[PDB]
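*Asks:* Submitted below is the structure of interest, expressed as C-alpha cells.
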Amino acid sequence: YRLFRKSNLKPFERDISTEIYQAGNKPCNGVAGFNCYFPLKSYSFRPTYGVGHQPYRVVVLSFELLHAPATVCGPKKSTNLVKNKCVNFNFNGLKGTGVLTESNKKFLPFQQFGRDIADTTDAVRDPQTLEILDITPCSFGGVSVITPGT
Amino acid sequence: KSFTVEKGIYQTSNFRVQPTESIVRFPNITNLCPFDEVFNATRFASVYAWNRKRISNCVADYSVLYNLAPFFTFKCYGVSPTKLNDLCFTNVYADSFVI
Amino acid sequence: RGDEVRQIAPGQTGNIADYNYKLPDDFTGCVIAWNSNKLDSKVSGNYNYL
Amino acid sequence: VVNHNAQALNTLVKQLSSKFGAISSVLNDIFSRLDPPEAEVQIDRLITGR
Amino acid sequence: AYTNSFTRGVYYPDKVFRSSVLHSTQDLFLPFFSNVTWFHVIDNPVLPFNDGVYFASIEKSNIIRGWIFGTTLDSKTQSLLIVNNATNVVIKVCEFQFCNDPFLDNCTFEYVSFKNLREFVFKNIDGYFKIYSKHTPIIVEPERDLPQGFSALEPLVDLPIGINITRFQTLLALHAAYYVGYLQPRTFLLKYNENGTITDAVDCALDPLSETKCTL
Ligand SMILES: *[C@@H]1O[C@H](CO)[C@@H](O[C@@H]2O[C@H](CO)[C@@H](O)[C@H](O)[C@H]2NC(C)=O)[C@H](O)[C@H]1NC(C)=O
Ligand SMILES: *[C@@H]1O[C@H](CO)[C@@H](O[C@@H]2O[C@H](CO)[C@@H](O)[C@H](O)[C@H]2NC(C)=O)[C@H](O)[C@H]1NC(C)=O
Ligand SMILES: *[C@@H]1O[C@H](CO)[C@@H](O)[C@H](O)[C@H]1NC(C)=O
Ligand SMILES: *[C@@H]1O[C@H](CO)[C@@H](O)[C@H](O)[C@H]1NC(C)=O
Ligand SMILES: *[C@@H]1O[C@H](CO)[C@@H](O)[C@H](O)[C@H]1NC(C)=O
C-alpha cells in the first residue's frame, strides 16, 4: 500500500516510483533514515481477525455507450430485412419507427450515423452488410368535419 | 361538449398510420466471451500496481454473475443493472485489485 | 426470501415481483416482516416452501 | 412580413436540441437505459422545457 | 526562427455525419495567425509538450522516422517508430530506448502495412493518446512561406496509455524541414458542404469583425 507522496494524482494514472519521501527538513539525497521514509507499507491478514479487517476483492468496469462501431452485446438473434413499409426497427440499441429505403449518400469509412438539425437520426449503416439506409416518418395528418345544422 | 351543433366546419383530432412488423439487426459474432479469466482467477495483483484487462469482440451474458456468494457491494452508476443485456458496447476495460 | 420483500413491494421487475406476487405502483398498503431464521431454521435445511 | 415569421418558425425547431439539464436529449435513451421508478425524475424537465 | 501559420489546423470534432449546415463547437485548436517555430536539417533539441502538438513536415526521402515522449527519459517511457515510404504505416509502441543521440543508420499495439506534405495532431485527454493525421501532395514547390489554401483532417488512432507527459523529441535519419505548434482551447464555427466535407471555418476570438459573424 502506498503511504506518502507529494500531491494527488489525476484520474486513470499510475505511479510506482521508488524515490524517498522527504518528510524532514534535511535533504535525504537518496538515503533512507529518520524523516526519510520508505513510500510503501504492508498490510496483515489473519483468518481469526474480524470482518472489519478481512480482505475484499474488488472489480471495476467501464463503458463507452455507442460512440463507435459496437463489438460486444447480448445473444439476441437477427432477422430478414424488409423495406418500403411502415415498420418498427431496432439497430444496435437505437429504436425507432418509420420507413426504410435505399439511398445514395456517401460516407467516409469510419462514419456510423447521420443526424440533422433536430439531432434526430436520419441515416444508418447496416452492421450486417455494408450499405446505407435512411429513415422517413410514417404518414400522418389532421382531419376536419363539415356539417349543416343538426 | 354539448348536445347541439350549429352549422359549419370543425376540427377534432389527427390520424396516424400504424406499423405491422418488427425488425432487429445485430452483428454475427458468435464467440464466447472471456469473463471467466478475471472474476474467478486465483491471485490478484497489488493496489499500487493495479491490473487492467481489455475485452472486445465477444457476446456477453451478465446474468451468470449471480452464481456467486452473497455480495458485499454491487452497484452501478449511469445504467440500471437489470437491462444490461439489451445494450451494445464498443470496448470494455476491467480493473481488479484487493482492498 | 428476506430482501425479496422488495420484489413483493412495488418497484422494478423481477421473477418474484411478476410471477409470484405483484403490487402496482399506485398501490396503497404496507409490508411488514419478521426475521424467521431463528424459527424456520431446521436440521439440514428447510425444504417446505416453493 | 414574409421574413420575420419564417425566422420565428426556424428557432422553434432548434430548441428541440437543448438538453435542459437532463441526461441526454434523445427521448428514447432514457427509457432504454434507466428504470421506470426513476425516469420520471428526468422526463419532467424535458416536458416543462418544451 | 519564426513564420506565419496562415490558417491551417482544423480537424473533425467527432465521428458523425452532417451535410449542408453551419455548426459551432469548442475544442483544443490552433489559433489563426500564430507564429510557429522553424528548423533546418544539418538543431534537433527536445521541445515542450504543454497541451498537445501540431506537427507538419516537408520532405521526400522520409528522413523523419519516429517520436519519443516522456518526462525524465530514463528508459521508462513509450516511443513510436515507423517504416513507411509514402502510404504504408507500420507502428510499434514498445518501450525500447536508444542511446542519448537517437538517429537512424506495455506494447499495447502493433501494426504493419517536393511533392509531399505531412500533417499530424497529437492530443492527450483522460488517459487517451489520440492521433489525427493527414497526407497531401503540394504543387506549390519551394517558396518563402507555408502552402496556402484550406483543408481538413481525419482521426486515425487511439491508445489507452495513461502517463503524464511533459517533453518530446523527434527521430531523424543520418548517413527537409518541419514545424512545431502549440495547441489552445478555443471556440470555432464551421460550414459543412453538400457532399460531406469541411470547406470553411471561422474564428470568433481574433478580430472585432469576426465576433459579429460568430454571434450572428
Ligand atoms: C507531470 O509531472 C510534472 C512533474 O513531475 C508536473 O510538473 C509541475 O509543473 C508545475 C507548473 O510549472 C509546477 O508548479 C510543479 O511544481 C511541477 N511538479 C513538480 C513535481 O515539480 C506536471 O504538472 C505533471 N503533468 C500534469 C499534466 O500535471
Ligand atoms: C458532389 O457529388 C456529386 C455526385 O454525387 C457531384 O455531382 C455530379 O458531378 C459530376 C461532375 O463530376 C456530374 O457529371 C454529375 O452529373 C453530377 N451528379 C448529378 C446527380 O448531377 C457534385 O459535383 C459533387 N459536388 C461538388 C461541389 O463537386
Ligand atoms: C457475417 O458478418 C460478416 C461481416 O462483414 C459478413 O461479411 C458475412 O457475410 C456475415 N455472414 C456470415 C455467414 O459470415
Ligand atoms: C468462476 O468459477 C466458478 C466456480 O464455481 C463458477 O461458478 C463461475 O461461473 C465462474 N465464472 C464465470 C464468469 O464463468
Ligand atoms: C510571432 O513572432 C514574430 C517573430 O518576429 C513576431 O513578429 C510576432 O509579433 C509574433 N506574434 C504574432 C501574432 O505573429
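Residue numbering for chain C follows Swiss-Prot; the residues present correspond to positions 403-452, in that order.
The backbone N, Cα and C atoms fix where each Cβ goes, and this holds for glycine too.
Swiss-Prot lists C:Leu452 to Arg among its mutagenesis entries, and the accompanying note reads: Increased resistance to neutralizing antibodies. Decreases HLA binding to NF9 epitope. Increased binding affinity to human ACE2. What Swiss-Prot says about the natural variant C:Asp405 to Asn is this: In strain: Omicron/BA.2, Omicron/BA.2.12.1, Omicron/BA.2.75, Omicron/BA.4, Omicron/BA.5, Omicron/BQ.1.1, Omicron/XBB.1.5, Omicron/EG.5.1; complete loss of interaction with host integrins. Here the residue is the original one, while Swiss-Prot reports the natural variant C:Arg408 to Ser with the comment In strain: Omicron/BA.2, Omicron/BA.2.12.1, Omicron/BA.2.75, Omicron/BA.4, Omicron/BA.5, Omicron/BQ.1.1, Omicron/XBB.1.5, Omicron/EG.5.1. What Swiss-Prot says about the natural variant C:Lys444 to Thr is this: In strain: Omicron/BQ.1.1. Natural sequence variation is annotated in Swiss-Prot for C:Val445 to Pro, with the remark: In strain: Omicron/XBB.1.5, Omicron/EG.5.1. In Swiss-Prot, the entry for natural variant C:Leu452 to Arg states: In strain: Delta/B.1.617.2, Epsilon/B.1.427/B.1.429, Kappa/B.1.617.1, Lambda/C.37, 19B/501Y, Omicron/BA.4, Omicron/BA.5, Omicron/BQ.1.1; Contributes to cellular immunity evasion and increases infectivity. The structure shown retains the original residue. Quoting Swiss-Prot on the natural variant C:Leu452 to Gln: In strain: Omicron/BA.2.12.1.
Are these features on the surface or tucked inside, and what are their neighbours?
*Replies:* For C:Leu452 (mutagenesis position), the Cβ neighbour count at a 10 Å cut-off comes to 3, with all displayed protein chains included.
A 10 Å cutoff on Cβ-Cβ distances gives C:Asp405 (variant position) a total of 7 other Cβ atoms nearby, all chains included.
Within the same chain, no residue at least six positions away from C:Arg408 (variant position) has a Cβ under 8 Å of its Cβ. The DSSP secondary structure for C:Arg408 (variant position) is helix.
DSSP classifies C:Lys444 (variant position) as coil under the three-state reduction.
For the recorded site, C:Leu452 (mutagenesis position), the DSSP three-state label reads coil.
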*Asks:* Looking only at C-alpha atoms, tell me how far C:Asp405 (variant position) is from C:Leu452 (mutagenesis position), rounded to the nearest Å.
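*Replies:* Roughly 16 Å, rounded to the nearest whole number.
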*Asks:* By a simple count, how many Cβ atoms lie within 10 Å of the Cβ of C:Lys444 (variant position), its own Cβ left out?
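*Replies:* The answer is 9 other Cβ atoms.
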*Asks:* Non-local Cβ contacts of C:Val445 (variant position) (under 8 Å, 6 or more apart, same chain)?
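*Replies:* In sequence order there is nothing to list, since no residue at least 6 apart has its Cβ under 8 Å from C:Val445 (variant position).
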